Amino acid sequence: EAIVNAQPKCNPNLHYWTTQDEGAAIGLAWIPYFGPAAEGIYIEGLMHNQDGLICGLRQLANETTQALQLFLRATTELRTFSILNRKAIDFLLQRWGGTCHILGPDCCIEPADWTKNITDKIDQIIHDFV
Amino acid sequence: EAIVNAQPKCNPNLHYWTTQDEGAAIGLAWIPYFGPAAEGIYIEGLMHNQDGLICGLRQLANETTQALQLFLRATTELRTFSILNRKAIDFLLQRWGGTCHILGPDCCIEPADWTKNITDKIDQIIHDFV
Amino acid sequence: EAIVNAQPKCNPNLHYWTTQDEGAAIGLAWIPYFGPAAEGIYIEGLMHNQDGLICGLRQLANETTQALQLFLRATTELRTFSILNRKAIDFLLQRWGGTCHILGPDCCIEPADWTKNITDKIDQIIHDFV
Ligand SMILES: *[C@@H]1O[C@H](CO)[C@@H](O[C@@H]2O[C@H](CO)[C@@H](O[C@@H]3O[C@H](CO[C@H]4O[C@H](CO)[C@@H](O)[C@H](O)[C@@H]4O)[C@@H](O)[C@H](O)[C@@H]3O)[C@H](O)[C@H]2NC(C)=O)[C@H](O)[C@H]1NC(C)=O
Ligand SMILES: *[C@@H]1O[C@H](CO)[C@@H](O[C@@H]2O[C@H](CO)[C@@H](O[C@@H]3O[C@H](CO[C@H]4O[C@H](CO)[C@@H](O)[C@H](O)[C@@H]4O)[C@@H](O)[C@H](O)[C@@H]3O)[C@H](O)[C@H]2NC(C)=O)[C@H](O)[C@H]1NC(C)=O
Ligand SMILES: *[C@@H]1O[C@H](CO)[C@@H](O[C@@H]2O[C@H](CO)[C@@H](O[C@@H]3O[C@H](CO[C@H]4O[C@H](CO)[C@@H](O)[C@H](O)[C@@H]4O)[C@@H](O)[C@H](O)[C@@H]3O)[C@H](O)[C@H]2NC(C)=O)[C@H](O)[C@H]1NC(C)=O
Ligand SMILES: CN(C)CCCN1c2ccccc2CCc2ccc(Cl)cc21
Ligand SMILES: CN(C)CCCN1c2ccccc2CCc2ccc(Cl)cc21
Ligand SMILES: CN(C)CCCN1c2ccccc2CCc2ccc(Cl)cc21
């Protein structure tokens, strides 16, 4: 489904913070003893509403809440870190969880450039037929 | 291996409880503040011994214990939530962890309907040969 | 990249300890109540510097530290058990995260023994052509 922002307002710009997990450390800064404290590990950036992605993202986070809260109600884990990894596994299982029937709509195998490996190899034997 | 129930008795019916993780919530019931308490999140059902699955399941849980206890002895995690996700990964790695040699017994790729895409395409060029 | 041990010294032998997760238990030893205490769950072994793997491994662990410490700085998990499982997922996603274009350098599908299934099947119809 498409996402329809139905909020009273939308801040169209996203001034965000996150961590850089693979930081190009300078000298000893990667050593915990010498590195930044908890407050100084963040990077920042600014994103504008190109393609309406910011207003759509606000609505998406909004619409995600019901399913996320129901998932949290059903789990006994106190802190859940595994949602994205489980999504990655389900991505793979949806495509590769069974036999891949080539040309099938649910089999992600492209034999396009391989048919030209053999349709140029029709003149293998039918062209050279002295 | 097949499962042979070797227990003194078997309750052939399984009156079970579980959680519905994607619940079709009614109104505000998905909001933790308004929703059910810990005791009211469960659904119930009843399963009979069709195909002997209940008596087999009791024996399976029984026979699983040794390996499960040895796994728990070797882990340092206090609470283990990852067994099923690891099983899913190993499912994928067993089939897709290496090169898939088509027609091989360990490669789950079916080219059956794709050979008829090219065996009906023998009359491509051998039929139309004026 | 290759690994170049740049340490002051290298102990070329690895006297290691680990756990056997699938232990061939003898009798009741798998039962926690009867089994070994925390100090008696370990197996041991000895590895020599064949192919320079021990000296390389010491350097690898050394060189891994910066990236590992930066990963730990960016996570909010108190104890991280998921690095290897995430590596396995990324292994699969790198090969199977998109459409597999056969003969492509990033598609791990081998049609070698399947082309002989059809190149011996050129004499299907071109040999038997009465
Ligand atoms: C996702 O986005 C939705 C849209 O922004 C959010 O919807 C909000 O949902 C809550 C309920 O969960 C509503 O709060 C209720 O408000 C009503 C109406 O209050 C009105 O009453 C007076 C008198 O009639 C009226 O003059 C005012 O205009 C008030 O607005 C109360 O009766 C309820 O008791 C309850 O307080 C919000 O109104 C509703 N917003 C909108 C714009 O529909 C939703 O909460 C978001 N989800 C998350 C997880 O944040
Ligand atoms: C999986 O299913 C198995 C089968 O139901 C369970 O097997 C049970 O395993 C325990 C040991 O772990 C046994 O308990 C032992 O019982 C013996 C014999 O007691 C008998 O002794 C008197 C006098 O000879 C006899 O008259 C009675 O009939 C008694 O039965 C004791 O000597 C031991 O000290 C120990 O208590 C069970 O007997 C055994 N059951 C069966 C039916 O074989 C197994 O426990 C299940 N696994 C899990 C994890 O639940
Ligand atoms: C991975 O392996 C590397 C190589 O074994 C390790 O490199 C070590 O890194 C630390 C810094 O993190 C260095 O410690 C520094 O030492 C210098 C120099 O001390 C020298 O000074 C006197 C006077 O000049 C000299 O006579 C001596 O020979 C001393 O060696 C100090 O100035 C610093 O303050 C700091 O103490 C090590 O020297 C360095 N070792 C080598 C062999 O380069 C690295 O630590 C390993 N990584 C991990 C995570 O273990
Ligand atoms: C510039 N765009 C091409 C890529 C936008 C990246 N992006 C993203 C990706 C898909 C949909 C919405 C959004 C905008 C939100 C957001 C927030 C954080 C990060 Cl780290 C990326 C991110
Ligand atoms: C009706 N059967 C076709 C499907 C049975 C579902 N099932 C199951 C699946 C494989 C083998 C044994 C069992 C019976 C035990 C059990 C328990 C809970 C649930 Cl949520 C399903 C479940
Ligand atoms: C005998 N070698 C063929 C296999 C070595 C096994 N190995 C290993 C594998 C790849 C590279 C370095 C090392 C040596 C270190 C080490 C440590 C523990 C274990 Cl459990 C295996 C292990």
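All chain C residue numbers match Swiss-Prot; in order, they span 502-631.
Header entry for method reads X-ray crystallography, 2.2 Å.
Here the Cβ of each residue, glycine as well, is placed from N, Cα and C on the backbone.
DSSP assigns C:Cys511 (mutagenesis position) to coil in the three-state reduction, placing it in neither a helix nor a strand. Under 8 Å, Cβ to Cβ, and six or more positions away along its own chain, C:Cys511 (mutagenesis position) finds C:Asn550, C:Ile555, C:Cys556, C:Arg559. C:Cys511 to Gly appears in Swiss-Prot as a published mutagenesis result, with the remark: Induces GP1 secretion. Complete loss of virus capability to enter into host cell.
Record note (Swiss-Prot), mutagenesis C:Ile532 to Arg: Almost complete loss of infectivity. No effect on transport of GP to the cell surface and incorporation onto virions. The unchanged residue is displayed. Same-chain residues at least 6 positions away in sequence with a Cβ under 8 Å from that of C:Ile532 (mutagenesis position) are not found in this chain.
DSSP gives C:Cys556 (mutagenesis position) a helix state. The mutagenesis experiment C:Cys556 to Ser is recorded by Swiss-Prot, whose note states: Induces GP1 secretion. Complete loss of virus capability to enter into host cell.
DSSP gives C:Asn618 (mutagenesis position) a helix state. Record note (Swiss-Prot), mutagenesis C:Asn618 to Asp: Slightly reduced levels of expression of GP1 and GP2. No loss of virus capability to enter into host cell. The unchanged residue is displayed.
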**Report entry** mutagenesis positions satisfying Cβ distance under 8 Å to any chain B Cβ, from C:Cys511, C:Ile532, C:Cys556
**Finding:** C:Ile532
